[PDB]
Amino acid sequence: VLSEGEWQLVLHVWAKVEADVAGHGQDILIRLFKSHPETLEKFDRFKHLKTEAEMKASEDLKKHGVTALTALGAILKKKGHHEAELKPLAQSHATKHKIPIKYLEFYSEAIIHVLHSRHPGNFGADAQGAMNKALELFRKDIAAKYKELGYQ
Ligand code: HEM
């Protein structure tokens, strides 16, 4: 359980991301894809992208980034009581898209790296710790649903 102060830190910085959801989304997906090339293969839509310049030039990649960050935003703003938002996403990711939990760990790392690049002054160590806790709780809850559905 995050404290109310921890949730404040998380949502304070999230409100900043929301100034440019598209840019954040591109930066996060590109970081994910470059740091963890196996992740790019899960996306039929994007596996044609072979360079960072091509990734940055993809309007469709930017669209998916906005989709994913907008869903994450909705979950964060539920502060832990996120079960209705999280449940559909766990299902689709386990059953349809077939994303390992470990990939969700890589995605969290990419989020944190970006947030630190774009918001140093609203993302010091306390806010980093808080965000990490939030993203861990997300992954914990996703994992529990994965276990229920038999996804490994
Ligand atoms: C913060 C973590 C994540 C969020 C919030 C998120 C959110 C979303 C949302 C909202 C969609 C569209 C609705 C759906 O199908 O459920 C989606 C689709 C998708 N997600 Fe994620 N996702 C996350 C992590 C990942 C990761 C780590 C991968 C792959 C490594 C992944 C692969 C996909 C794919 C393949 C689709 C289908 C997109 C398409 O081909 O049209 N997701 N995700």
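Numbering, chain A: per Swiss-Prot, residues 2-153 in sequence.
Backbone N, Cα and C define each Cβ position, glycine as well.
Now, the feature entries from Swiss-Prot:
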BINDING   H65  nitrite binding site
BINDING   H65  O2 binding site
BINDING   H94  heme b binding site
VARIANT   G122 to A  In metmyoglobin
Fill in the blank from the handout: Whole-Å Cα distance, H65 (nitrite binding site) to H94 (heme b binding site), is 14
Fill in the blank from the handout: The answer, for which of the binding-site residues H65, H94 has its Cβ ringed by the most other Cβ atoms inside 10 Å, is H94
Handout entry: For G122 (variant position), the number of other Cβ atoms found within 10 Å of its own Cβ
Key = 8
Practice task
Taking only the Cα atoms, work out how far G122 (variant position) lies from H94 (heme b binding site), in Å, as a whole number.
Solution key: 34
